[PDB]
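Take a look at the structure set out below.
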Amino acid sequence: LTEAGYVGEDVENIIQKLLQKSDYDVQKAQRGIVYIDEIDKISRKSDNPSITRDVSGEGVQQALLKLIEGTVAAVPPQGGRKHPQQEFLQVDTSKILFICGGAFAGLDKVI
Amino acid sequence: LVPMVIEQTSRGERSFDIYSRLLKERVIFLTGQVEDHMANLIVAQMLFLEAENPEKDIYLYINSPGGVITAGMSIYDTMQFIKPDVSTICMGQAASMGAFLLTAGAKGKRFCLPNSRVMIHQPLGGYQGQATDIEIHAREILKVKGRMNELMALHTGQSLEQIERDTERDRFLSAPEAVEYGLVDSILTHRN
Amino acid sequence: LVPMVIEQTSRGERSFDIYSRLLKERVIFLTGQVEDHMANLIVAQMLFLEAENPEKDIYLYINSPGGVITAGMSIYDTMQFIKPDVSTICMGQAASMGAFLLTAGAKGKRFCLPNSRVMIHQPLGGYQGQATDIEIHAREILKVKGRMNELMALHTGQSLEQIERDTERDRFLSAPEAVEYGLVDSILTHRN
Amino acid sequence: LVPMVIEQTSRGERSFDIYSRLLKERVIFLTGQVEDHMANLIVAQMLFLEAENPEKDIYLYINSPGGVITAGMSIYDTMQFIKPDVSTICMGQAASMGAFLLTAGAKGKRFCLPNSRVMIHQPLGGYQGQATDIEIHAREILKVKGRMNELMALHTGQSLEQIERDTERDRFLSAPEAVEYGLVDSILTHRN
Amino acid sequence: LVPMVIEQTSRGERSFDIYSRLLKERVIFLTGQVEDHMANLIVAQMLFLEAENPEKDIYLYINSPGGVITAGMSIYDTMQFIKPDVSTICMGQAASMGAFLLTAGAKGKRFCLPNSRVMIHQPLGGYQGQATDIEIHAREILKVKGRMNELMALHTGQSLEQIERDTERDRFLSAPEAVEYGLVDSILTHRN
Amino acid sequence: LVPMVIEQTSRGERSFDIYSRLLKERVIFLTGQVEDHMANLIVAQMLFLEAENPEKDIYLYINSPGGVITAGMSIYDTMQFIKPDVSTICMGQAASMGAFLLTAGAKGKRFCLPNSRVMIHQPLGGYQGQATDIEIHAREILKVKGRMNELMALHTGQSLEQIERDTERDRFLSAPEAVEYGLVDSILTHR
Amino acid sequence: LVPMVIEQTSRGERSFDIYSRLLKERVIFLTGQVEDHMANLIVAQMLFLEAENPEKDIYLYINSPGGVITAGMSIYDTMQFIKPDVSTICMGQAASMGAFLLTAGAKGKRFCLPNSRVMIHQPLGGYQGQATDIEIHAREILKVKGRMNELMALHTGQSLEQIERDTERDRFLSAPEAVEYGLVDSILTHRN
Amino acid sequence: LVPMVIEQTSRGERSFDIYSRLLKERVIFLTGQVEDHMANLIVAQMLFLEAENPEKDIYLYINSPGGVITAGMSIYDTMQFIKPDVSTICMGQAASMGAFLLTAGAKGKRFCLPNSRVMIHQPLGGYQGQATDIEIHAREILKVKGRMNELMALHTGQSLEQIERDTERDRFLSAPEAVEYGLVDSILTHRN
């Protein structure tokens, strides 16, 4: 995952995977559960002036904020980039539980 | 030379010399013959540490055999001017100038190790030239002697007359004797 | 060994030497015998600080036993030229040049510590050679003596003849005595 | 020249000096003549390691021909003050001051290599001046002799009378002789 | 020790020494006895600035007591060869070579501080050996004296005969007197 | 000025001085007159390498015209104390103290170049003072002589009596002579 | 201290010393007494630049009072060996060795400044010992004299006899005189 | 000082030293008086290059006046031990020890500049003490003399008798004469 407007990826793609199991049925997909691995890599780099404009890290967190708390998120129909394409799947994440799991290497020293 | 040590902290680990690492903890090392260059450096550390936390105390370790008088007053005045109390500790020895700075610490925050030694004596100087110039310099050093005795009496709490008699000739005082005299408040034998 | 300190800036943290950290705060240290090399370094610092903020005042700490007359004049001329007001401070002692540069500071911003000393004397020089060349070099040092006494009289506020009588032989002025003479304006005893 | 070494860490490789790398393992090297500057460096290392782990012991390798007594006392007082046990090791030799710091180590953690040569002697000093001053200095050095002998008896365990007789003149003690004398606890023949 | 200053740029903050930071602004510092080593450094600095911007004017602060003639000629020829106008400034003093380089600056851009002291004298030299060799070396210093006086007349504007008479012996010129002579164009008393 | 060498590995590229690069290969350079400071540096290298790996062998290049006896004993005792076998290679020459450290290496791991010169002599010392103090120091240096001869005899394998007669005066030796004498095991002529 | 300059390239900003920056532009500085160590440094720079671009021409700024002959031959042989043409520029002065290297430059690319001073003399040496050894060293230096003169005649174009006559005693040549003698080709008066 | 150079590689820009850069190309500089300290540095360079590529040749540049035999002999044995061939080039001069290392180079790869001077002499040393010790040291140096002459004959190809007579006294050999004697193989007049 990467910040929007970049060649890496978009956070909205997470819902696409959840739709595959849900048969692309938004009604039942809203009551699903999600798992996000390797969240530790998204942590901000040390003493960043922010001029670098971190896309892999802080940018991902800013986009997930509204997603976790619950908001309508446009989802492409299948394997497509976000674009002016009229067809978009509006999936609400308010009821879609999220479990973020990661190995925070070095956190022991902090504690 | 000095060994580099690493500070273990989040946001990255910083490598500092052992002296600079202790400086972060408000610890200044006053050692060797007192002079303008070393004294000026200590003044910057005192002023610098004041900016971080004027309330926190500053520790000064004294293992000097004495030195110039002018350089010593630059440190003594700086100690009084800065709001944070300066805790002085005597390590190894504290001669005339080192003792004057040791006793100049804040009341109740002056320490000395059990096997440390202290000595106090009057100022020593000399001038070569015409008799007229000699009178000027002789009067100047005498004023310094009287001025130094006045300040020593204030911190130690001894009478000015007593200080004059004791400082006429070199007087060696052990750590316990210094406590009775008033140069220091207590001794640090073991950690509690 | 000069210690290194850390500064918590917006763009992360930076490590600076103790003197460079104070330079960032418009503080210059004048220590040791005055000479061409160190004088050209202080001049560079004054010019650099002028570019950053001409309105802000520059602080100069004078703890020196004096030195070359020419090197000191470069600093004096630089101070008067630059728009910012240079606030001189005397730590430990201030000899002929240290005192001349001390009194040269902006009116009302000249300070001295209570236990500091000041010393003013006429120039010292010498030449070996023919009588013809001796007369030449003798004329300049006499002219320099008159020139230095005129400038000192301006800052101190005393008459030219009075400065000549005092500068004839070495004179020692305490911190309060300097205030009456006019070399300094006030004394910095404690932080308020 | 000191050769730098690389340590592998979670963040990545870090370049360290040879002495600094060993300092991380609680190893301090006391080498050469004892003096004020080197003593403060050892004191800084002892204090720094105390903060990291006050429970883990420290290993002090001693190889020196002796030096100033005042400087050595700072190290001795520092060792007794801090909580960590200081394990002294004698490499090559240990003179009067080197031996005093060697035997000062924690009981049961004092070691000496088999071919090391230990030596103990009474303090030596001198003063030139008036008869009155000589009396003062003579009294102070005799007190140091009594104080040092009293401490040696405590660590070694021998009577004060026996220490005075042996320390009147130079006495060379091999590693096995030192074990029975009480200076060291055991010999480090091999790692196992 | 030279202090380090931070420069804020679009790319980011950069650390520069006090002398390098001023070099970026086309400021070259001439200090101390002139010699081949420092001269080559100044030459490199001049050529470097010419490449960056051959239109902007360079500045050369001159505070030196003089030195080798040959080293000075390298600087003089370099200043005249390059296109940028070299603005010489006199701080503290300017001896024979310092004055020759000072007056060698671009017409209308030569300055001196009010209290600076300029001095001009004929070359100094000596040789020991056979009479034949003495004649050879003696003729060179005469040519150098005539060649140096010729150039001084060109810059100052004074007649060649007057330069010879005035330069026969050491002549000290104050800042205002130098303006009349032609060595400098204006005085920098205060910033307007 | 020592040159800098770049080590290239998959992780990245690192710059090291010539002496530090060889230190990674368990190679210590003993050079010049022996003293407390240089000996302390060598000791630090032995302990550091012992910590990295206590099984790999350590190499020691000896080229020195002897030095302080006390400083030498620190190196010798350290080599025997640590588990790793310390190999000794004589480059150029090995005087009294250098030779003692050379022969002190692990059995079968003592080498010398073909043109190296090995010299052994008894300890040198002096004392000025009262006759009583002289007797004390004279006995101390004599004990050191007997102790050093005993240690040399053990490593070389020569009898103590033979070592005493030979070490009474300077005895220059060559690489082949050292092999038969017992100071070294073999000569490194070519690779 | 050597000033540092910033070079801006597509890769990013880079920091170089004033000498290294000029080395990037194929400029080598020959300054001071010639000796083994400085000569090897110049040799390394010539070889390094050869690899970078063997077609471009290298520049050599010669300002030196001469030195060892053996060290100079290493530089001369290196210049003729490598394909790039070496342009020699005389700044300040060029003695026997400096002049030999100056004239050894590429035909047509040898330059000199107007106020430069060139001096050429025969080799000088000395030996103390037996008469037999003296005859050997005496013959060796004579070979160097003839060998050096033979090479000077080739570059300058003067006859070997003419070179021998002039080099018998120290001969000083100005920049215009050198052009006639053949040591240099043209003078760099002003930038065109 | 040493000028830094930049090496352009796919990994990125790398700032190398002038000597370190050449060391990367299997080039070792032997300069100055041969001593134990510099010899160990050259030995380390050889061993390091052997590991990187034992097949590629090594180029040793010799410009020195000679020195200690023991230190120089450690380099000779190292060259013969390692598998890669060690090419030797003589720049400026190669004295007794420098010549032994020069001729010790790989057959067919030894080179010499046209103007280089190669001097060879017998070993010289001295001893002070009793007659018994003199006999020991006198026999030792004579064995070294025969040892050095035996090896020198092997590389040059001349008989032992001829080398003994020629090396009885200082003998200077030019680059062409060295080819006939066998010390070197070819002369690098110009790049082809």
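Throughout, chain C uses Swiss-Prot numbering, with the displayed residues spanning 16-207 in order.
According to its header, this structure was worked out by electron microscopy, 3.1 Å.
The backbone N, Cα and C atoms fix where each Cβ goes, and this holds for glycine too.
A C-beta separation below 8 Å, combined with a sequence spacing of at least six in one chain, links C:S111 (active site, nucleophile) to C:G81, C:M134, C:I135, C:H136, C:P138. What Swiss-Prot lists as active site, nucleophile is C:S111, and the listing cites a curator's inference.
According to DSSP, C:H136 (active site) is assigned to coil rather than to any helix or strand. Annotated active site per Swiss-Prot: C:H136 (among others), in sequence order.
Per Swiss-Prot, active site is recorded for C:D185 (among others). For C:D185 (active site), the same-chain residues 6+ apart in sequence whose C-beta sits under 8 angstroms from its C-beta are C:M134, C:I135, C:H136.
Here the residue is the original one, but Swiss-Prot notes a mutagenesis experiment at this spot, C:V17 to A: No ClpA-ClpP, little ClpX-ClpP complex forms. A C-beta separation below 8 Å, combined with a sequence spacing of at least six in one chain, links C:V17 (mutagenesis position) to C:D32, C:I33, C:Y34.
A simple way to gauge crowding: the CB of C:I21 (mutagenesis position) has 15 other CB atoms within 10 angstroms, across all the protein chains here. Mutagenesis annotation in Swiss-Prot: C:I21 to A, described as No ClpA-ClpP or ClpX-ClpP complex forms; the structure shown retains the original residue.
Close to C:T24 (mutagenesis position) in the fold, though at least 6 residues off in sequence, lies no residue with a CB less than 8 Å from its CB. Here Swiss-Prot describes C:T24 to A as a published mutagenesis experiment; the accompanying note says: No ClpA-ClpP, little ClpX-ClpP complex forms.
Every protein chain considered, the tally of other Cβ atoms within 10 Å of the Cβ of C:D32 (mutagenesis position) stands at 17. Under mutagenesis, Swiss-Prot gives C:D32 to A with this note: No ClpA-ClpP or ClpX-ClpP complex forms.
In the three-state DSSP scheme, C:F126 (mutagenesis position) is classed as strand. Just so you know, the Cβ of C:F126 (mutagenesis position) picks up 21 other Cβ atoms within 10 Å once every protein chain is counted. Here Swiss-Prot describes C:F126 to A as a published mutagenesis experiment; the accompanying note says: Little ClpA-ClpP or ClpX-ClpP complex forms.
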Inset, instruction - Determine, from DSSP, whether C:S111 (active site, nucleophile) sits in helix, strand or coil. - result: helix
Inset, instruction - Would you count the other CB atoms within 10 A of the CB of C:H136 (active site), including those on all shown protein chains? - result: 17
Inset, instruction - Pop the Cα-Cα gap between C:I21 (mutagenesis position) and C:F126 (mutagenesis position) into the table, whole Å please. - result: 29
Legend entry - Cβ-based proximity (under 8 Å) of the recorded positions C:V17, C:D32, C:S111, C:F126, C:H136 to chain E, or none: C:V17, C:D32
Inset, instruction - Look up C:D32 (mutagenesis position) in the DSSP assignment and reduce it to helix, strand or coil. - result: strand
Legend entry - recorded positions in contact range of chain B, given that the Cβ distance is under 8 Å, out of C:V17, C:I21, C:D32, C:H136, C:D185: C:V17, C:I21, C:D185
Inset, instruction - Can you see whether DSSP assigns C:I21 (mutagenesis position) to helix, strand or coil? - result: strand
